[PDB]
Amino acid sequence: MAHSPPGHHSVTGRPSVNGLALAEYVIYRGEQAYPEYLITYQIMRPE
Amino acid sequence: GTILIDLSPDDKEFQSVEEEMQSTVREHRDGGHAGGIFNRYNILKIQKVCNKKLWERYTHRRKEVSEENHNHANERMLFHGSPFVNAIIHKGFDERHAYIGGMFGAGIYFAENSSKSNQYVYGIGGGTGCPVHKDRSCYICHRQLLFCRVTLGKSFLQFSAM
Ligand SMILES: CN1C(=O)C2(CCN(c3nc4c(c(=O)[nH]3)CCCC4)CC2)c2ccccc21
Ligand SMILES: [Zn+2]
């Protein structure tokens, strides 16, 4: 794995083109996330 | 060590997690190529993931981060799609869950858009789609996502052409 930039703990990627997209995030230590909910689902065909 | 507790659809906690799934769907610039074409999900089951060891691993690091960031963990709830969801819930995130070809380096990636994480349930770029039909837009096969608790601490802001 890589490291977060010095003095940081993560990276926030903000969309500068698509105004409708939300942020994506990166961490570099697995102990900084907990997998709290497991969601089972189907995608739905548009009507 | 991992226990999975089914939530009832009548439980308030089920309903708020479903609404986070549903309200963060968006259209993607690939036209649905990687994740499928949809505006919303059929949510079949929501389970709470309980593992004392993994949880104490999380809260121990959260306190270190918080103390290096003016007492602010900067904790979010974020989605994560992966073929390795089953390994993740029993063993936790580690460096084998890091995306080498990721846009911000070799780390573990999360999304606020559920439909973004949906693009990775069958692999990078949707892989070859579902195991049964090889269909990245399969409306039949059941999929799984993780809704995760994530400590960001001091976060480096990257303005990506996304
Ligand atoms: C190690 N490995 C990975 O890490 C992924 C799965 C998880 N991946 C991921 N990437 C993103 C988002 C997300 O939920 N999951 C949302 C935000 C944007 C990017 C990255 C790729 C993978 C697929 C196939 C084989 C190996 C791997
Ligand atoms: Zn299928």
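Chain B residue numbers are taken from Swiss-Prot; in order, the displayed residues are 952-1113.
Determined via X-ray crystallography, 2.3 Å.
The backbone N, Cα and C atoms fix where each Cβ goes, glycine too.
Record features (Swiss-Prot):
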MUTAGEN   B:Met1054 to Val  Loss of activity
BINDING   B:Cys1081, B:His1084, B:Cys1089, B:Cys1092  Zn(2+) binding site
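Location within the structure of each feature annotated in Swiss-Prot.
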residue	record	DSSP class
B:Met1054	mutagenesis position	coil
B:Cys1081	Zn(2+) binding site	coil
B:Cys1089	Zn(2+) binding site	coil
Residues from the recorded positions B:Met1054, B:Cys1081, B:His1084 that lie close to chain A, Cβ under 8 Å, in sequence order: B:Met1054
Zn(2+) site, defined by B:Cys1081, B:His1084, B:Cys1089, B:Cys1092: further same-chain residues with Cβ within 8 Å of the Cβ centre: B:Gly1080, B:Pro1082, B:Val1083, B:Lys1085, B:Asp1086, B:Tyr1090, B:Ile1091
Recorded positions near ligand 2 among B:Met1054, B:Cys1081, B:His1084, B:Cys1089, B:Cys1092 (Cβ under 6 Å): B:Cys1081, B:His1084, B:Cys1089, B:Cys1092
Around the Cβ of B:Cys1089 (Zn(2+) binding site), the count of other Cβ atoms that are within 10 Å: 18
Entry from the recorded positions list B:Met1054, B:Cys1081, B:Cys1092 having the most other CB atoms no farther than 10 A: B:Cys1081
Inter-residue Cα distance where the pair is B:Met1054 (mutagenesis position) and B:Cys1081 (Zn(2+) binding site), in Å: 25
Count of other CB atoms lying within 10 Å of the CB belonging to B:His1084 (Zn(2+) binding site): 13
Pairwise Cα distance for B:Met1054 (mutagenesis position)/B:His1084 (Zn(2+) binding site) [Å, integer]: 30
